[PDB]
Amino acid sequence: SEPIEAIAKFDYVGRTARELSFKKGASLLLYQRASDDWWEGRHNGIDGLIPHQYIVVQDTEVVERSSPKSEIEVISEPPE
Amino acid sequence: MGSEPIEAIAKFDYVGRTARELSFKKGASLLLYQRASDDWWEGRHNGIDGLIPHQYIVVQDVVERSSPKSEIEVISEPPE
């Protein structure tokens, strides 16, 4: 399952160093849903966090990436 | 003694690999609620609840918290 394409529907200015900043209409790539409000993604070659409320996500497809990783998933394997 | 959360100290820096995991520096004071598996604990660092890899900490030595919850325990009550 490739990373999920999204487009910014509003401007966003990141508040911390972990967050992406982007303008309405920005092409975004989404690796993984982190929580209800947040995705891990990428904008213009930079990895960072993306607020869900500011984007529209392309769904012609995967649930693995669009749902947060579960505890049982994480703890079933050693850490990297 | 008794049922309190178990204290631990980070012996190595750790950067969380998923959104469920705590990140901490060597020497961090950690609080451990419940062993999740051999390699993982449910705990807390600096007010944030998350997962802590066993191999990165030293634990201060109930068995209740230091052993993973059993199936029979979990299935003995309804979901959830």
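We count from 1, first residue shown onward.
Technique stated in the header: X-ray crystallography, 1.9 Å.
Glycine too: its Cβ is placed from the backbone N, Cα and C atoms.
Summarising the environment of A:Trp38 (mutagenesis position), the number of other Cβ atoms within 10 Å of its Cβ, over all protein chains shown, is 18. A strand conformation is recorded for A:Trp38 (mutagenesis position) in the three-state DSSP classification. Record note (Swiss-Prot) on the mutagenesis of A:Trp38 to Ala (Swiss-Prot position 765): Abolished interaction with ROBO1.
Sequence-distant contacts (6 or more apart, same chain, Cβ under 8 Å) of A:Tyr54 (mutagenesis position) comprise A:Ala8, A:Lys9, A:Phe10, A:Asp11, A:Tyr12, A:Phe22. Under its mutagenesis annotations, Swiss-Prot gives A:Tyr54 to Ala (Swiss-Prot position 781) the following note: Abolished interaction with ROBO1.
For A:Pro78 (mutagenesis position), the count of additional Cβ atoms within 10 Å of its Cβ stands at 12 [all protein chains shown]. Under mutagenesis, Swiss-Prot gives A:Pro78 to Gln (Swiss-Prot position 807) with this note: Increased interaction with ROBO1.
A:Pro78 (mutagenesis position) sits 25 Å from A:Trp38 (mutagenesis position), counting Cα to Cα.
At the Cα atoms, A:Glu61 lies 5 Å from A:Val62, with 2 residues between the two left unmodelled.
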